[PDB]
Structure formats: structure tokens, C-alpha cells
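Quick notes on the structure that follows.
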Amino acid sequence: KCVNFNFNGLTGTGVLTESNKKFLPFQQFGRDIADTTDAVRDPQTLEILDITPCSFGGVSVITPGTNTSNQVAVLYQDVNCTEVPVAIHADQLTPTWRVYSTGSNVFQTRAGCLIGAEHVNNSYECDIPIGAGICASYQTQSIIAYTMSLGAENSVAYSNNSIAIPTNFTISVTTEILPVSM
Amino acid sequence: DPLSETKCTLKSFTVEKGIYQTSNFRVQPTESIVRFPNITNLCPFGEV
Amino acid sequence: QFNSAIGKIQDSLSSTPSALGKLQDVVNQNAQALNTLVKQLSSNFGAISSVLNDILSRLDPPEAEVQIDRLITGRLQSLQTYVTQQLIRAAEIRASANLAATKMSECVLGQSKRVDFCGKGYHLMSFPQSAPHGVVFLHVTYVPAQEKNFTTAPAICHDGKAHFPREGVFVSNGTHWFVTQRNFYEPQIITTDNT
Amino acid sequence: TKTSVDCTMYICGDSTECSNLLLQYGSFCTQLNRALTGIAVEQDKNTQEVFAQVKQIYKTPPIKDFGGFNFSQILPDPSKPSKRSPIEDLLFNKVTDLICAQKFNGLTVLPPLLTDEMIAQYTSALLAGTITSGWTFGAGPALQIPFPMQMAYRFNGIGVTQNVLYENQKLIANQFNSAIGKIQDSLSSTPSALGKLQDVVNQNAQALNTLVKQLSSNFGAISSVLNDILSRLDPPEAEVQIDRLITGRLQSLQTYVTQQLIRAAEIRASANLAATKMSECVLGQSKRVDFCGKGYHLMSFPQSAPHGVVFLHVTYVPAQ
Ligand SMILES: *[C@@H]1O[C@H](CO)[C@@H](O[C@@H]2O[C@H](CO)[C@@H](O)[C@H](O)[C@H]2NC(C)=O)[C@H](O)[C@H]1NC(C)=O
Ligand SMILES: *[C@@H]1O[C@H](CO)[C@@H](O[C@@H]2O[C@H](CO)[C@@H](O)[C@H](O)[C@H]2NC(C)=O)[C@H](O)[C@H]1NC(C)=O
Ligand SMILES: *[C@@H]1O[C@H](CO)[C@@H](O[C@@H]2O[C@H](CO)[C@@H](O)[C@H](O)[C@H]2NC(C)=O)[C@H](O)[C@H]1NC(C)=O
Ligand SMILES: *[C@@H]1O[C@H](CO)[C@@H](O[C@@H]2O[C@H](CO)[C@@H](O)[C@H](O)[C@H]2NC(C)=O)[C@H](O)[C@H]1NC(C)=O
Ligand SMILES: *[C@@H]1O[C@H](CO)[C@@H](O[C@@H]2O[C@H](CO)[C@@H](O)[C@H](O)[C@H]2NC(C)=O)[C@H](O)[C@H]1NC(C)=O
Ligand SMILES: *[C@@H]1O[C@H](CO)[C@@H](O)[C@H](O)[C@H]1NC(C)=O
């Protein structure tokens, strides 16, 4: 349980669990690579406990232009579809709690958990990049998520003794813009 | 709501289409515990 | 074809608003950086207040000096930070400027054979135009269209001697063999002058 | 790699009092977020410019006969679930609890937009286009041409007549097949080939580890633990102690970002050069000396690598 703790002045916050560490009798507490208190021993029952910080991560918001609509979609990064918040009773610092946060359209991708967008089996051009080959766009009156399409399929008719030769041409003009000074 | 949090971050009332990084969520603690040794005799500070 | 292509250029820039995003980003980042430097004057940096006048007018010099050292060091950090980003950004601007100078020499003052360097297609010529904090090029390119289907052979055998094209390629519609240039269909009879 | 840093968690952590003091320390946290976001976005742009040079996805016809030229080592393999060429998957193995500890300090790594399969799918399009259509598909519609006839075209580019190839078609095909096979052994035998790609991975990881070790520095303060300082000193005393810690840790974060901005600019220079090589050495034939290989350039074939690209330059070398 995500609780505070105080071990002989070692104040902190986190989740205490069982530890498999082969603690030696003279050893008080363990440490990790980062040189931080990773495990502790209870002063009373002399039990070794793991210390793990309460769950956290970044949150990103996906929206079209406000000139177009007002709906949004929220992406929880690195959160694995299950530890997303479910209670708002003074146990989270983000009151922008999604109206369902479950049951509704929830998609799990390699970039995190996406709530508020509908996955489709189609493929269009990328509009808003999400990550790991998943894009999102506002289509129809709703926000949907798809897998980006590299391009139209083609197959050159390679043959054993066949050639293709143009009979007309086109004169084309294109522009290129480059900064020169600041 | 999540839309309003974006407006606060950009310092604007109108938001262009895209994805923005707003903030980080974390689970708040519920209770607190204290673990101290079991001894009770008072230190002999009267003597000194 | 040339006049129509040049005509559609004005509408393409006017209609599409995000066409000049590359030049616009230069102006916005420079403006954004200056706004941050001005806004950083509002930070106490752990001192009692951000105003220098009241601190000196409310505490004795022996203890007020330590209060203003927090403000001076924090503000010097803002200036040092602002300069470091300017040096980095100017280095990437000079790289863009060098590419622009190279393109004008190679795509405007002559005809370039480097693929995709000046536009998409076979390069014909370029025209420069001046823009705020940058330049704009108009690449003119030759694009083939309306290809056809033909049967080809590497060499033509006649009188026990092999014949090869001099600068073209052998084609036939199915009954009669010709020789044509590779980029344009203009068949001709096979003689001893083109082989 | 693209990195995301939680400004508050790295500096303060679980100390609520530190979070309040950081509010009056200016808008440094916001600046760090914007600077690192620009680097992360740029990384997706670099990959797009090099690989997405074509708008269509060409495919190679089933009958793999090209006048004696194998192409087996460079074409995609159906048997592999990743659908990579036998050379490509050899590259993915040469280039390679620590992640967890860094995450708990607020340092995260974001996944790229383009997956490995998607990138390998792009290189397959450029292979099919460059074989069945020569250089034509880089300037408009793709026109088919027999591969032996296409080689005769490339011989004229370097000044050698067509009949030279046609009279030595069997021998030239044998030489190309032998050279390709020796390429795989050179990489497989020698593990030091991918030194350039490894340094990018090493320097990023090693720079990040330096940031973590900076969290155990007193910076002149009594202790390097925020909770102890608050739980041992009265409020007007702790302020002169936290300030040293906060400024010491703010300096470390600013130092890290500055090095990353410098490194990103160097990478973009290398990325810009690779996009030029693909347009000139793969989508065409180049007359620039030593730009695409050593010798007289004939053609090139690209192969996808982890965080990179590998060019196989085919060149003509006089002898005897
Ligand atoms: C040139 O001929 C080839 C066949 O030799 C054509 O390739 C196929 O043609 C059939 C019909 O003739 C189409 O249904 C296929 O889609 C074509 N492609 C393939 C990969 O089989 C080719 O279309 C002809 N070119 C033109 C311009 O008509
Ligand atoms: C192009 O022509 C050659 C003959 O010069 C064909 O080569 C043979 O094709 C047959 C038919 O599939 C195969 O059974 C033989 O094994 C091929 N010989 C060799 C040495 O490979 C070739 O297949 C023709 N290409 C096409 C697409 O028809
Ligand atoms: C090459 O293209 C041009 C235009 O794309 C073709 O000319 C057109 O011809 C038709 C009927 O002959 C006219 O109705 C159009 O007005 C012409 N176009 C223009 C722009 O004036 C021309 O026929 C094509 N050549 C070949 C051989 O296909
Ligand atoms: C293939 O090209 C030949 C080129 O000679 C065409 O032959 C000519 O056809 C026209 C009308 O069909 C006649 O007036 C000419 O006298 C023909 N020339 C010769 C030299 O015979 C032929 O029509 C084309 N198309 C095919 C063979 O289908
Ligand atoms: C050239 O192509 C042939 C088949 O067209 C390849 O022959 C087989 O290749 C596999 C490896 O891909 C080997 O395990 C088999 O032993 C080969 N069979 C024979 C009869 O040699 C050949 O490997 C290709 N060349 C290269 C360099 O890959
Ligand atoms: C949920 O997602 C992660 C992605 O890194 C995956 O490794 C694992 O299945 C889950 N993570 C944890 C910490 O259990």
C-alpha cells in the first residue's frame, strides 16, 4: 500500500513489500545502483522489506484544433492498461479524471495506454503521431486511432525482355524555402 | 478537464491540433506509519 | 505548360498557410527566447522579493548583501543560459545558409545533375526569390508522362555481325524493329549510322 | 534515443516542501521540457527524410531471375517473422535492472514513431524499385527495363561501351555474386564493423548514468538527503541548505541538456548526409569522386540498421 513510513528517522514515501534479499545478520538496509535506500529492515520484528515508489508517469493530451471541435483523448505513458487511476477520492493529484477511465474505449499500445479513442482496422496517413506506428485523427465527429499507412501498393511489371518509354512529358515547378539569417 | 490543462500550459485560450505533454500523475499516500525500537527505560540524564 | 505552372505557384503559397513554416519558426523562437529572459526577472530565487529597491530600503547592508547575491547569481545564470542557446542556434542557421549558397551556385547559375538536389525530376533551371530571413527557389523540372509498352533486344544480328545502338535503344511494336532515344519515343529505321 | 525527464521528481522527489520552493525558482523546468521535446521530435524527422524517399511500395516479381545476379542476401526473407534480409538481421544482432533505477529517478525513454518492421519495409521498396526500374522511378513513373540492359546503361556512364558488358555478362555476374558473399563474412567475422552505431548508444547511456551519480553530491550542504535536512533543521535554517542542493541539481540538469543539444546537432549533420547519399547513390548514378564507394560508381543498395543505415556500393575497378 502506498503509505508514508518512518524507520528511526528514515522518513519517506512508497510501497513496502517482501524482499528476497539474502541479508546478512550484520546488514541493516540494502541499496541499489543509484545509491538510494532500496530495502530496509524493521527495527522491531527484524523483517526485511522492499521499498518501491508509488506508481507514476507522464500524461499527454491528444486534441484537434479548438477551431474544429472540443473533444480530447488522453494517453498515459508507460502505464500498462491496468494501473490507470480508478478512484478520485483524494488519492490522485490529477482531478482531470476521465469520465469513465475504464469500460469506455481503452487501447493499449507500446507507447502507453490510450483512453478516449477508438481503434480501427483501416489505415490512413498519419495526422497526430502517437508512437510505435500508431497515429490518431479526428474523423467521422469523433476521435479515432489507426496504424499509419506507408503508401499505396504498387508492383512494377518486370519482364524478361520488356521496356517502357514515355510519349509525352510534363514541365513542373516546385518551391524550396531555406532560412538564411536570424 | 484535460482540455483546460492544455490551455494553462500553453498560456492560450486556443489550441492547435496536436499532442501535448501536460503533467504527471502519481498515487497519493493514504496513511502513515512509524516504526521505532521497543526500549522504554529513560536515559540517566539526572546524574550528569 | 510553363506559364500554367508558374501561375499555380501564387495560389499554392497563398492558400496553404503552413507553407512558410520554416521561415516562421526562426522568428518565433527568437521572440520566445526574449520573452523568457524578461519573464525571469520576476523570480525571487529564494530571496524575500524580486525588487532590488525595497530590499536595500528594508534591511541593513551587512545582511542585505546576502539577499541580493541570490538575485545576481540567478540573473547571471539566465544571461549565460540565453547566450549558450544563441550560439547553438546560430550554428544551425549557418549550416542552412551554406546549403542555400551552394544551391544558388549549382541550381541557379548552372544546370545540375545531382538527383533531387534542385527539385524532383530532371532539372532544367531555377529562379530565386527573396523572403524575410531566407530565400525561395523555383525549380523547373522535366517529368515524363504517358509511357507505353515495347519488346526490346540487346543487339541486332545481321550478316553474322552483332550491332549495338550508338546512343539509343532497340524497340519493336511486334513486327518492325526501330531504335529510339531512351527518354522519349521517336522511332527510326535501323541503319549503319545509329549503330 | 529520445529522452523525457521529470523536472520535479529528479530534483525534489517525494519531498512536498521542496516542490513548493521550486515554484519560485523561475521557469527553468518548463525550459528543460521544451528543449528536450524539440530533440525528440527532430529524431522522427531524421528517419523520415532518409527512408521515406518514395511514395509507393514496389514489390519484386516472384521469378527471381535477373541474368545471373542473385540478390538473395539483400532481398527480404519470408521465413523470418521480422521479414528482414539475411544481411539485415545479421546487423540487428551485432548492435545492442538498470532501466528501472533510472525510471524511479524520473528519467524515461520514448519509443520511436516508425517501428523496425516499417523501416525495413521502406528499404524493401527501394530495392524493388532500383532493380525493376533502374533510376527511372526516382524521377516520375517507374518504367521497367531488363537488368542486364540496365547494367549496360551504367557502363556507358563511366565511359565503357555497351558491348563490353554483353560479351562478359557471365563473368561479371559471377564477380558480383562472389563479392556479395564476402560482405556477410566480413561483418560476421569482425564484430568491430559497427563501431559508429555503437558509440551513439554508448554515449547516450553513459551520459545518462552521469546524471544519476550527481544525485549523491552534498554541494557543500550537510547531507544529500532532502528528508533528513527538513527533519533536522528549523525552517529558516533549512532554506540556506536546500538552496545549495536545488541549485547544484539544477546545474546538473542544465548541463545534461546542453550536451544533448550539441550531440543532436552533430547527429543531424550525419543524418542529412545519409539522405543525400540515398538520393544520389541509390536513386541514381553519381559522377562525384569517392562519394559512393571507391572507384567508378555503378549502383548502391541500402540496408536498415539499428539507429542507422548501411550502403553497399558496387563499383568498377580497372586491373591488369
Ligand atoms: C506491359 O505489359 C505487361 C505484361 O507483359 C503488363 O503487366 C501486366 O499486364 C496485365 C494485363 O496485360 C495487367 O493486368 C497487370 O496488372 C500488369 N502488371 C503485372 C505486374 O502483371 C503491363 O501493364 C503493360 N504496361 C502497360 C503500360 O500497359
Ligand atoms: C528469361 O529467359 C531465360 C532464358 O534465357 C529464362 O531462364 C530459364 O527459364 C526457365 C523457365 O522458368 C527455367 O526453368 C530455367 O531454369 C531458366 N534458366 C536459368 C539458367 O535460370 C528465364 O526464366 C526467363 N525469365 C522469365 C521471367 O520468363
Ligand atoms: C501531350 O500532352 C498534351 C497536353 O497534355 C496533349 O495535347 C492535348 O490535346 C488534346 C487533343 O489533341 C487537346 O484537347 C488538349 O487541349 C491538348 N492539351 C493542351 C494543354 O492544349 C497531347 O496530345 C499529348 N501528346 C501525346 C502524344 O499524347
Ligand atoms: C508497327 O510499326 C510499323 C512501322 O512500319 C507499322 O507499319 C506501318 O503501318 C502503316 C499503317 O498500319 C502502313 O501504312 C505502313 O506502310 C506500315 N509500314 C511498313 C514499313 O510496313 C505497323 O502498323 C505498326 N503496328 C503493328 C505492326 O501492329
Ligand atoms: C545464390 O542463390 C542460391 C539460390 O538461388 C543460393 O543457394 C542456396 O543458398 C542458401 C543460403 O541462402 C544455402 O543454405 C544453400 O546451400 C544454397 N544452395 C546451393 C545449391 O548453393 C546461394 O546461397 C546464393 N548466394 C548467396 C551468396 O547467398
Ligand atoms: C506493462 O508494460 C511494460 C512495458 O515496459 C511491460 O514490460 C510489462 O508487461 C508491464 N510492466 C510492468 C512493470 O509490469
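All residue numbers given for chain C refer to Swiss-Prot; the residues shown span 926-1120 in order.
If you're wondering, the header gives electron microscopy, 2.7 Å.
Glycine too: its Cβ is placed from the backbone N, Cα and C atoms.
Feature list (source: Swiss-Prot):
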{"type": "VARIANT", "residues": "C:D950 to N", "note": "In strain: Delta/B.1.617.2, Mu/B.1.621"}
{"type": "VARIANT", "residues": "C:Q954 to H", "note": "In strain: Omicron/BA.1, Omicron/BA.2, Omicron/BA.2.12.1, Omicron/BA.2.75, Omicron/BA.4, Omicron/BA.5, Omicron/BQ.1.1, Omicron/XBB.1.5, Omicron/EG.5.1"}
{"type": "VARIANT", "residues": "C:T1027 to I", "note": "In strain: Gamma/P.1"}
{"type": "VARIANT", "residues": "C:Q1071 to H", "note": "In strain: Kappa/B.1.617.1"}
{"type": "VARIANT", "residues": "C:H1101 to Y", "note": "In strain: Theta/P.3"}
{"type": "VARIANT", "residues": "C:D1118 to H", "note": "In strain: Alpha/B.1.1.7"}
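For C:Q954 (variant position), the Cβ neighbour count at a 10 Å cut-off comes to 15, with all displayed protein chains included. Chain A has a C-beta under 8 angstroms from the C-beta of C:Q1071, taken from the variant positions C:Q1071, C:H1101, C:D1118. If you take the Cα of C:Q954 (variant position) and the Cα of C:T1027 (variant position), they are about 26 angstrom apart, rounded to a whole number. In the structure shown, across all protein chains, C:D950 is the one of the variant positions C:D950, C:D1118 with the greatest number of other Cβ atoms within 10 Å. In the three-state DSSP reading, C:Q1071 (variant position) counts as strand. The Cβ of C:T1027 (variant position) has no same-chain neighbour under 8 Å that is 6 or more residues away in sequence. Every protein chain considered, the tally of other Cβ atoms within 10 Å of the Cβ of C:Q1071 (variant position) stands at 12. Within 10 Å of the C-beta atom of C:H1101 (variant position) sit 10 other C-beta atoms, taking all shown protein chains into account. Looking only at Cα atoms, C:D1118 (variant position) sits nearest to C:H1101 among the variant positions C:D950, C:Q1071, C:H1101. In this structure the alpha carbons, written CA, of C:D950 (variant position) and C:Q1071 (variant position) are 40 Å apart. A gap of 22 Å separates the Cα atoms of C:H1101 (variant position) and C:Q1071 (variant position). DSSP classifies C:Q954 (variant position) as helix under the three-state reduction.
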